[PDB]
Amino acid sequence: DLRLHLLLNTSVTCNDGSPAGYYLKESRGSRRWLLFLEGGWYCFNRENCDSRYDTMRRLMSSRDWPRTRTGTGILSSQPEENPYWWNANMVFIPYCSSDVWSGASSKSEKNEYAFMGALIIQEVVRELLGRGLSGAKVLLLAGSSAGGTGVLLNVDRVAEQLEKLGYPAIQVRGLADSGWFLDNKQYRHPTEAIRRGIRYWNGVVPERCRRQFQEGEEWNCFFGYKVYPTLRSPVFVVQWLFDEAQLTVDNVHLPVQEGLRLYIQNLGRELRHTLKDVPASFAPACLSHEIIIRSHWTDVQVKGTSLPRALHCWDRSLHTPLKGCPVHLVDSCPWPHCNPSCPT
Ligand SMILES: COC(=O)c1ccccc1Oc1ccc(N)cc1
Ligand SMILES: *[C@@H]1O[C@H](CO)[C@@H](O)[C@H](O)[C@H]1NC(C)=O
């Protein structure tokens, strides 16, 4: 079990002003640390944030947090469930800022809600350094769905933070799961919500990406294929070719006729194209969403290689290609579940 710690700096808060926090399970025997970012959509104005506070309050407040949590998937300490890092120090950071982990604005007299996602990550890292992280050799920042996008937005800031604090020996890396989206046409009549959210949250994006797209076009950096080339920390990308959250924003809900068949096939081809210059990636041809913290994450394979194996090969590569231990795994067949190992 992972144990809850509320942030000692109570000014770094969830949406409603309650303190943010993290769940931790230590492993004194390891110098590897895994920090995982929870997902769960977002809210972008007063009215729909008010709605989210009524029926999704745990994503906006720490008031009702359970006092511990169970680690699953890549957060499991059992070798049978987690062949990759079962012996690592485990950290689960709850998502209570509703800002895709980008915000840096406090609750105040002008702001009904606080959006502090980027600052929550910074403060968790700082408080963990007095608690074991100062001796780490690798810090892997991971996350799923909105947390996967949060990895892309924050991994280089964590690297910069550790350098400025005096810890240049810690190798910061990222693992972005199911947060690699496309700003494509919908099947029937979404990027505007991101643009409005950024101004509502005072959201921040990586500096190298911001300099490319410049004022008021910062929404571009929320899309993986645009922000990834600007990052300097090593990042491993996991993405279903037919992601269910992507299809939902595209207004696709699953007899498929020719128009829909061509749309679905073109989406898989476009996603595959955006990953050709991404050396560390895992992209199976399945209709699903999220992967790395479910208990049976070991079952899916691309070209005969599991995701835990591909991540271990990634570790080895960062000590050119390795014999029988690949890191770039993208299916080429064109329809959902043409890979026999897709989840049911
Ligand atoms: C849950 O996370 C998101 O909603 C998200 C994150 C980053 C970028 C986009 C996002 O939603 C989308 C907006 C528009 C289109 N076309 C696709 C996806
Ligand atoms: C708490 O965090 C905020 C935001 O990062 C910072 O401005 C403040 O100085 C911190 N408080 C202390 C006591 O360090």
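Here chain A follows Swiss-Prot, giving residues 88-276, 287-351, 355-419, 427-451 in order.
Structure determined by X-ray crystallography, 1.6 Å.
Note: Cβ is positioned from N, Cα and C throughout, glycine not excepted.
Among the mutagenesis experiments that Swiss-Prot reports, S232 to A is described with the note: Abolishes enzyme activity. Unable to mediate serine depalmitoleoylation of WNT proteins. The Cβ neighbour count for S232 (mutagenesis position), using a 10 Å radius over every protein chain in view, is 23. Following the DSSP three-state reduction, the secondary structure of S232 (mutagenesis position) is coil.
Annotated active site, charge relay system per Swiss-Prot: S232 (among others), in sequence order.
Long-range neighbours of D340 (active site, charge relay system) (same chain, six or more residues apart, CB within less than 8 Å of its CB): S265, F268, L371, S388, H389. Under DSSP, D340 (active site, charge relay system) is assigned to a strand (E or B) in the three-state scheme. The feature active site, charge relay system is assigned by Swiss-Prot to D340 (among others).
As annotated by Swiss-Prot, active site, charge relay system applies to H389 (among others), with the evidence given as experimental evidence. Reduced to three states, the DSSP call for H389 (active site, charge relay system) is coil.
Distance across the unmodelled 3-residue segment, from the CA of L351 to the CA of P355, is 9 Å in the deposited entry. For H389 (active site, charge relay system), the count of additional Cβ atoms within 10 Å of its Cβ stands at 19 [all protein chains shown]. With 7 residues left out of the model between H419 and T427, the distance spanned by their C-alpha atoms equals 11 Å.
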